[PDB]
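Accompanying notes for the structure given below.
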Amino acid sequence: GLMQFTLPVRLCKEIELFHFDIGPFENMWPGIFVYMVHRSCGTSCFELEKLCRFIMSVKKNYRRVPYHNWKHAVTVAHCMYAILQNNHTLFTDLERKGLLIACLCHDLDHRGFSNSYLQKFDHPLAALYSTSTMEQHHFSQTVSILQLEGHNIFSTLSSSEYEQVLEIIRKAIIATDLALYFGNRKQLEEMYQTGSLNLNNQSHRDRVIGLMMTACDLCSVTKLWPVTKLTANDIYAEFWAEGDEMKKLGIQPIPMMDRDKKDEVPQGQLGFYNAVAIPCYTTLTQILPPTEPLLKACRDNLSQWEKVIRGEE
Ligand SMILES: Cc1ncc(C)n2nc(CCc3nc(N(C)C4CC4)nn3C)nc12
Ligand SMILES: [Mg+2]
Ligand SMILES: [Zn+2]
């Protein structure tokens, strides 16, 4: 009850920054996450014993794939923590509780393949969920783990608060389907520009939380250049494995996933930063001004990919 998690001084200071890297020591990631829940939400949000037991069941249900792993889960939750801390008063007690949990859970039991590969392989999950296949699976795995004995971290919530937080988590996780991001940002762009955007409109909040989820999920592009560059290697290791599997089904993969087009990675990153990342962090900065450091970091990393193409590294 009187038990504060603290971190060594360098982590205690740097964890507050958007560009924080959670480091290579796997055994400190749970402590880091708990530290963030305590400062974001309070020491009273969750029964510590249940939270720790929930964190370790979430960890056990992420796989040893190169990118969509437990490190990704905690990284995406840290980005959300920074957004929530820099926008203290804009979010409800339930949203603060629900979103950190949503981020930790958003890629639960990922196998390192896109919704497309599941559909072209005819994986059973593609018959159970026709769109946002993995993302409906991820939410499903979240509910399963919440229903394990000693794991219901929301037990102190009311019947209606409980349903509200599970619905925040569902929409948050669904929104990490990048196919849904483009439309969601286009609507937010217009609503902000015409001045119709209203954070008392629940459907407006939904869209804004959805954009925060895309921002957090993509935050590898907002890190110091060496973190950004080395995460890109992990991202392509999954994509190229998927490309190999596409070829095994007798299908030319998209260039993104073809390890034979390694040479084109720098140009593919430019496309990605211009089509996806920059517009994402731009719109987010408009709606939530204190998130500007994510936009600024993203533009710096774009400029580093430009330098790679020009042979200056
Ligand atoms: C950094 C990051 N974070 C999240 C995600 C989902 N991605 N996806 C990419 C791939 C981007 C991309 N690469 C290509 N290549 C290499 C084609 C051969 C030319 N095309 N495109 C669009 N990078 C990210
Ligand atoms: Mg995902
Ligand atoms: Zn993710």
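Note that chain A carries Swiss-Prot numbering, so the residues on display, from first to last, are 724-1036.
Backbone N, Cα and C define each Cβ position, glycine as well.
Quick look at what Swiss-Prot annotates:
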ACT_SITE  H791  active site, proton donor
BINDING   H791, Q992  3',5'-cyclic GMP binding site
BINDING   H795, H829, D830, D940  divalent metal cation 1 binding site
BINDING   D830  divalent metal cation 2 binding site
MUTAGEN   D830 to N  Reduces activity 1000-fold
MUTAGEN   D830 to A  Loss of activity and of zinc binding
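Features recorded in Swiss-Prot, as mapped to the structure shown.
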| residue | record | DSSP class |
| --- | --- | --- |
| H791 | active site, proton donor | coil |
| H829 | divalent metal cation 1 binding site | coil |
| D940 | divalent metal cation 1 binding site | helix |
| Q992 | 3',5'-cyclic GMP binding site | helix |
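Considering only the recorded positions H791, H795, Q992, the residues lying within 10 A of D830 (mutagenesis position) on a C-alpha to C-alpha basis are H791, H795. In this structure, of the recorded positions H791, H829, the smallest number of CB atoms within 10 A of the CB marks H791. Proximity to ligand 3 (Cβ under 6 Å from any of its atoms) holds for these recorded positions out of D830, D940, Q992: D830, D940.
Proximity of the recorded positions (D830, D940, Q992) to ligand 2: a Cβ under 6 Å from the molecule is found for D830. Excluding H795, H829, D830, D940 themselves, the residues of that chain whose CB lies within 8 A of the CB mean position for the divalent metal cation 1 site are, in sequence, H791, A796, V799, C826, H833, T899.
The CA atom of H795 (divalent metal cation 1 binding site) is located 19 Å away from the CA atom of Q992 (3',5'-cyclic GMP binding site). Taking Cβ-Cβ distances under 8 Å and a sequence gap of 6 or more within the same chain, the neighbours of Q992 (3',5'-cyclic GMP binding site) are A955, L1025, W1028. Comparing the recorded positions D830, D940 on other C-beta atoms within 10 angstroms of each C-beta gives the minimum for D940.
Here the Cα atom of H829 (divalent metal cation 1 binding site) is found 10 Å from that of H791 (active site, proton donor). The two recorded residues, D940 (divalent metal cation 1 binding site) and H791 (active site, proton donor), show a Cα separation of 10 Å.
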